[PDB]
Amino acid sequence: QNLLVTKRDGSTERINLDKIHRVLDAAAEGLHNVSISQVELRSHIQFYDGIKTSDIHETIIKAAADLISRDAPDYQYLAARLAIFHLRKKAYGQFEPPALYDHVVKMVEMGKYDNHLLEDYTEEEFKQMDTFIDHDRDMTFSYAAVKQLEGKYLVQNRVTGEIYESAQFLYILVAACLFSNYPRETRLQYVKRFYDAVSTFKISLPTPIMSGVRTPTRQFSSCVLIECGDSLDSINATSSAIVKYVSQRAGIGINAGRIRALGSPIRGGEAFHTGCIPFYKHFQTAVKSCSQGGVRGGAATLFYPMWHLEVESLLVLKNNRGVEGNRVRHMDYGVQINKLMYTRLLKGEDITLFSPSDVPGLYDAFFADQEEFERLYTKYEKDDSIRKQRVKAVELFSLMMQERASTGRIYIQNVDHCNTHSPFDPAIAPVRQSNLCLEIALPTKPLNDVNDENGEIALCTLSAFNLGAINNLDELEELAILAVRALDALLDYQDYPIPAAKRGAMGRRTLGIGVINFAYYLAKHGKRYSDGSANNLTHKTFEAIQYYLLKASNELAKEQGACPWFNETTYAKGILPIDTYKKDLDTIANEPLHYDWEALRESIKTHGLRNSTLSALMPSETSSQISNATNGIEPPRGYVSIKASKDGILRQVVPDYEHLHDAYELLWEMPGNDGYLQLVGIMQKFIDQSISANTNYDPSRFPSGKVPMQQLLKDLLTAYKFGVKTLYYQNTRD
Amino acid sequence: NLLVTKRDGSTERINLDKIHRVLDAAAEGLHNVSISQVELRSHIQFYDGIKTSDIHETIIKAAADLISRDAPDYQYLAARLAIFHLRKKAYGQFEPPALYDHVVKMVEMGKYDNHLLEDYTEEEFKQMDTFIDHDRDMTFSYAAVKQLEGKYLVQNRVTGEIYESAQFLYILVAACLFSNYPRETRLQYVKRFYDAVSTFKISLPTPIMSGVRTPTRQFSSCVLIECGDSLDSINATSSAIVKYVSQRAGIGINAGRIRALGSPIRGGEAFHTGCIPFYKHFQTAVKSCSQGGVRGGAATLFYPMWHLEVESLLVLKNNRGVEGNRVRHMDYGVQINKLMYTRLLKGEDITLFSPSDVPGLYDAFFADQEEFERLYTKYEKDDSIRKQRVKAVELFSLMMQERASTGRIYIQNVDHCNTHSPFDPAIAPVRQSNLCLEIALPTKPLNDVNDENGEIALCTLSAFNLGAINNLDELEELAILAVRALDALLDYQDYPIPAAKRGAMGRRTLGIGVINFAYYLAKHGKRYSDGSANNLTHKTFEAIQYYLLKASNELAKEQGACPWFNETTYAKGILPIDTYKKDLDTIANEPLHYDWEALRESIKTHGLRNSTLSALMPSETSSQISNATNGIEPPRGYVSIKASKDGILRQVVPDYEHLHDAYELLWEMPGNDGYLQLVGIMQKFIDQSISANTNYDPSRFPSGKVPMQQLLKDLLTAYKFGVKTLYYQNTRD
Ligand SMILES: Nc1ncnc2c1ncn2[C@@H]1O[C@H](COP(=O)(O)OP(=O)(O)OP(=O)(O)O)[C@@H](O)[C@H]1O
Ligand SMILES: Nc1ncnc2c1ncn2[C@@H]1O[C@H](COP(=O)(O)OP(=O)(O)OP(=O)(O)O)[C@@H](O)[C@H]1O
Ligand SMILES: Nc1ncnc2c1ncn2[C@H]1C[C@H](O)[C@@H](COP(=O)(O)OP(=O)(O)OP(=O)(O)O)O1
Ligand SMILES: Nc1ncnc2c1ncn2[C@H]1C[C@H](O)[C@@H](COP(=O)(O)OP(=O)(O)OP(=O)(O)O)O1
Ligand SMILES: Nc1ncnc2c1ncn2[C@H]1C[C@H](O)[C@@H](COP(=O)(O)OP(=O)(O)OP(=O)(O)O)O1
Ligand SMILES: Nc1ncnc2c1ncn2[C@H]1C[C@H](O)[C@@H](COP(=O)(O)OP(=O)(O)OP(=O)(O)O)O1
Ligand SMILES: [Mg+2]
Ligand SMILES: [Mg+2]
Ligand SMILES: [Mg+2]
Ligand SMILES: [Mg+2]
């Protein structure tokens, strides 16, 4: 041994294991069941003569990263702190970060930070904000979290790979930018409170916000909903609108249900329609227009009513079989269903297929007035002049669920629930569609041109509360104030490439805040998914969420004024989510209301809301790993998730596995979806928009190794029974 | 004995004398036709209770099957029999009703435009009815009548009812186009144009024949769109395509300006994903209004050979490869200039650039060839500019290889499209072409679908029937009728896109070609390959262009020249006889027979109503009407067999009885050398381009495979004689 090492400056000195052993001790503080000697054993054997000190540092990182297991979960924090150490050297040349002001100035000169930081904050104000920063909080990240920070969030050079900042400078400047326009009387106060909220992992922020809000970029929109009209001018506008947003890396929600069916006459019969599929293809290439091949890049979800005439051709657009002429595979789909459609299924009757051009007012009423829909639907069924097609409800629903089973990307949206239990008046601004992940339900209006100021493209800013980072529900009051005010300030911060999109964003100021670490949240309270023991807890939890969110936005409307289009909301008429929820929820939950909604109701009727929507439960796979949380409301598939990477295999252990290893309920440890869907329904009672609920099935739990069709339709009807608005993925175990 | 079923529902015993009465009336003046032979094959198919309509359709098909080389006049027998039935379906009798009574009835039904009764009085309709000779319906061939019944004649697409005859079509097309003409000469022009199209002297496009009298105003069938290097332009181009393919029009897309894969955006805020993902977006725009996504409309996308992704764009049509790098449902046209061919002959390399990294290289590539070579070599010597070196021999081989397999990879010599052009390259250069590569018009990219600063090139088509004229001096009258009619259509048709109307109203570009050229050489006893038609072609197409220009020139004296005439070479007194490829002087010694110098001074002073007039387009539909050969292309056989809904339709080449040995079939030709020489001579006078085809027979080559050496031989041969574009490459199987 006694080999030589290579320092950073190029120098060379005899190896000193005491220096390595000294570092490992500083990264193992407070950790349990960790062996420094075991790390050194796996590290020393890899050492060679003339080794770089940087390679030595990465060696003890990977060596500790491989020791991440169920038996010793704290190795994910050991390798993390070791990774933090190296990133300090890469960005600063030392451990302790420079002064906040000295950092910003240097970065602005390089052109990595926005210059408005030095314009909106003085040097003295930067000194005060630096005191808020606790750089020791970087030791609270997990190993999987650091890899996410180093690769996605932290400002860096995409060419050389140099890191230019740490995790704490990220949080303090995101807070600095969002509240930069606040008066100095309260500006620095909000900056501190919001910083401590996101640094202690109480509020989770989306990827484009974490890696953007401090950089010169202003592209923060990642959720786009576009409704397409039945005209070439509208299709061209929709297509152009897609290209503009997928170029900014945004999820697209397309509503092409208005497009008339194949064979439908045009201009009295001067020409005849060629089908929706040729236009669906045009939308797909628009989405894949900025993808290095047409496979990756961006994705979208196209929506259409079940009673559409070509519905038998649209459901089978994703299956691998069939020719390219009748397949549009690289997009997802969401079939829109209402009460009358399910009724025909239960009664085993038929479903009459119409083209939305041959049935006047049938489409609009399909979303707004269900009573008017059933009137028009039955009227046009008995009409022999209207072109139609008869298909049995049992077969149609079976075809839908069949393709949903194989592809797993065919989604369901109960549109009647999206307007009967909605924050919007269906008579003024109805919800006719959703987004990519089916958690967004916002009003839309078709565009006659890409720059049409009469259309409306729905945008929504996302965020999430971390239920695993709060000790009680009364903390949400403070967190809601910080979350809403920050996102609302971002709306006036970001840019809008399409005029019709800015109209909706400035008009309604729609927000969508969800939750993460819900699985771990049930584990702490000793609850589960399937048994239905978390029903009362869920009702208590999401009540506190929605109440404090509304209260935060309501007080914000007193300060800066309500949104311009607030009169188009149900809140303006004094209608709360606790008034229009699915009454079938009363049979699965008896938890009482713990907050004064009636006082809130009068406060909203008088002062209004800053935002038309506030709550929306979205999936979180990237933002969750930062706080070491479970993916949204979904249960973990295992105690330890294994994901390969550029620096080897990354392992992430569920939070507090040492004390809750039996408290957790894995995905495939569940009997069925009945317990899960009931919880979703209870959440939906308070959630303004929708929930990205997933259906799960294990072929091994069913005879002949196949999931029966009777079970699929059962859970589907079960979901609709409890007021579930949307259904996302269908996970099939292999 | 047996009984037949009348139209009214009645029933009468069969009368063979009635059928023999009809057949005799349809065989008048015909030679080598046997009425008894038709009756022999017709009577045996008869059954009791047969409908008279089925009887009529039986004797038609029976006469249609007897169409052969030995007796070519059967094509007129079955035709006249088909005409008879169409008279009954539309009028209920043989003799058509009065013109005025017909129009009024049709307008009431909403099949004709009401502006016919507004622009013409009852007395004027009576005068036009005197011009109509309904006996001319007996001059159509069987293949021609079938085309009338299915494409041209106004009908109900649901019930299948015919609402008019062929003569009402011609007289009302003439009536509408000249409806705005002064009373002094209006009916005078109506008659002359009627006699021109009814005697098959002037051939008109499908959308004109089936449109100009109906309430529709969609007559644009030729669209050229240039795409800029921006999302705003790609979206605009996409929107522009969809609206025009919805009107059934051919699209010419120029997506050469789109920067290559990896090119930096806004200094490097984002990086390009390639041209191919955008090509797919253009394709679905084309196939957006197509039954199933396969039929409907088609387009041709153009890109320069020196483009960086040229190795990826050349192989977009082959059946091989994954879907990620294939765009098969569109045709392509590689743009080549002098420097590219020079690198080929010297066996050197071709440097590939992205049009975003080479300032002014794209513009000079079309406009200034001298400037191009300067910039190309300069940017070649620069090591800071991203580039890629590929051998000229290999690049050309890859191009011709995919052209050989697909037959849809086209070639456009852009240097010839501006050195020998009716447009000033410094003001309005030709940067692209159309679907069939016969159109060469200036274009400007759109920053929006409704951009008033962009320019979408449109062109109205037509053709002279060389087999229907007795001399070349007849073209003087025909050009006057042709140009004035098409120019009037420009103010008649609608424009769904502002940028398209700008080009149409500004330059008023026309494109008149020819049909029956193969039969034209047969009458004069000339051929393609031997080069015996070189001097004849030079004489013919001179008379075409001269009489075309002279017609438009005097039209400019009457109604004023086109607004953007100052951007033409004609304005500076430059004629096609001044800027042609000088290599043509070695293959033709035919002198000019017309006073061009008098025309030259008349153009400098009074100008031209139209910036362009001549363009040789393919004609497969309009040619069958006049029983002509498909454009300038030679026939593949003496009799063409084409299946249909009513059986097998047979068409015999014109005057086969006297010219069976005079003709030169397609596969009876040694090579393309004889053909390309003729095309080169035509290009000397043609304003735009020619849809020239290259033909090859694997049986005439050893090992049953066409050598690459021959493909490059004919390609360089074409460029040598100033051939602007190359269309199909027909490979015999
Ligand atoms: N006070 C500290 N607490 C925790 N980690 C530290 C501290 N100071 C430095 N580090 C980190 O420990 C690693 C080594 O630090 P440092 O350069 O001070 O010591 P060394 O490399 O072991 O020895 P040498 O004096 O030869 O440089 C680096 O990744 C650095 O960021
Ligand atoms: N003078 C004519 N010259 C040529 N064709 C004619 C003439 N008169 C009629 N025809 C056509 O010949 C066909 C038969 O004519 P027509 O109806 O008068 O006689 P028919 O059918 O044999 O007997 P009928 O109708 O009296 O029972 C029709 O298609 C009609 O248009
Ligand atoms: N002489 C040495 N022998 C063995 N390990 C060493 C030696 N010096 C440093 N190390 C260890 C300490 C850390 O775990 C790891 C990385 O040290 P690091 O401080 O980043 O590099 P460095 O010491 O060469 O540069 P610097 O001069 O900036 O401190 O290497
Ligand atoms: N030529 C065409 N071929 C195929 N589909 C077409 C064609 N033209 C339009 N379409 C499609 C696009 C739309 O979905 C629909 C026609 O709608 P639109 O663009 O508004 O036409 P329009 O307004 O002129 O007539 P309409 O009164 O029938 O709506 O049919
Ligand atoms: N009784 C008959 N026996 C045999 N052939 C007949 C008879 N009547 C007519 N034809 C022939 C004449 C034509 O060649 C062919 C089609 O006749 P067509 O004139 O179109 O119908 P039609 O005679 O039944 O009605 P219309 O009274 O309108 O003339 O049938
Ligand atoms: N996000 C994107 N992903 C992929 N391709 C893109 C993206 N944005 C633009 N493109 C394409 C479209 C154009 O061909 C080209 C950029 O041109 P353009 O739309 O005019 O952008 P720009 O004007 O903002 O920047 P530039 O100065 O580089 O042209 O790259
Ligand atoms: Mg060190
Ligand atoms: Mg319309
Ligand atoms: Mg009759
Ligand atoms: Mg640009």
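Using Swiss-Prot numbers, chain A covers 3-736, in order.
Per deposition record, X-ray crystallography, 3.4 Å.
Each Cβ is built from the backbone N, Cα and C atoms, and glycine gets one as well.
Pulled from Swiss-Prot:
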- A:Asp232, A:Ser233, A:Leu234, A:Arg262, A:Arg269: dTTP binding site (BINDING)
- A:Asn437: active site, proton acceptor (ACT_SITE)
- A:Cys439: active site, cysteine radical intermediate (ACT_SITE)
- A:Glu441 to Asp: Decrease in activity (MUTAGEN)
- A:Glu441 to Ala or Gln: Loss of activity (MUTAGEN)
- A:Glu441: active site, proton acceptor (ACT_SITE)
- A:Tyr730 to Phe: Loss of activity (MUTAGEN)
- A:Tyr731 to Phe: Loss of activity (MUTAGEN)
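Counting other Cβ atoms within 10 Å of each Cβ, the lowest count among the mutagenesis positions A:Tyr730, A:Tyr731 belongs to A:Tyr731.
Residue pair A:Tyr731 (mutagenesis position) / A:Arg262 (dTTP binding site) shows a Cα separation of 28 Å. Each of the binding-site residues A:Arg262, A:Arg269 was scored by the other Cβ atoms within 10 Å of its Cβ; the lowest score goes to A:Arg269. Cβ neighbour count within 10 Å across all protein chains ranks A:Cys439 highest among the recorded positions A:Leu234, A:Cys439. Note on proximity: among A:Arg262, A:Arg269, A:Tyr730, the recorded positions of the record, the Cα nearest A:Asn437 (active site, proton acceptor) is that of A:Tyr730. Put simply, A:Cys439 (active site, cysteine radical intermediate) is 28 Å from A:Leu234 (dTTP binding site) when counted between their Cα atoms. Sparsest Cβ environment among the recorded positions A:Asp232, A:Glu441 (other Cβ atoms counted within 10 Å): A:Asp232. A C-beta separation below 8 Å, combined with a sequence spacing of at least six in one chain, links A:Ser233 (dTTP binding site) to A:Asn450.
A:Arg269 (dTTP binding site) falls outside any helix or strand according to DSSP and counts as coil.
Each of the recorded positions A:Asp232, A:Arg262, A:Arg269, A:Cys439, A:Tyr730, A:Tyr731 was checked for a CB under 8 angstroms from a CB of chain B; none meets this.
For A:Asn437 (active site, proton acceptor), the count of additional Cβ atoms within 10 Å of its Cβ stands at 32 [all protein chains shown]. Taking the mean position of the Cβ atoms of A:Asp232, A:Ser233, A:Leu234, A:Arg262, A:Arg269 as the dTTP site, the remaining same-chain residues with a Cβ inside 8 Å of that point are A:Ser236, A:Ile261, A:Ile268, A:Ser359.
Comparing A:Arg269 (dTTP binding site) with A:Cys439 (active site, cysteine radical intermediate), their Cα atoms are 37 Å apart once rounded. For the pair A:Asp232 (dTTP binding site) and A:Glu441 (mutagenesis position), the Cα-Cα distance reads 26 Å. By the rule that a residue counts when its Cβ sits under 6 Å from some atom of ligand 8, the recorded positions A:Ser233, A:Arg262, A:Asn437, A:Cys439, A:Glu441, A:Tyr730 yield A:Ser233. Among the recorded positions A:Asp232, A:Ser233, A:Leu234, A:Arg269, A:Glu441, A:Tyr731, the residues whose Cβ lies under 6 Å from any atom of ligand 4 are, in sequence order, A:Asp232, A:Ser233, A:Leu234, A:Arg269. The record assigns A:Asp232, A:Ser233, A:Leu234, A:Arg262, A:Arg269 to the dTTP binding site, and the maximum Cα to Cα distance across that set is 13 Å. A:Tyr730 (mutagenesis position) sits 26 Å from A:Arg262 (dTTP binding site), taking the CA atoms of both as reference points.
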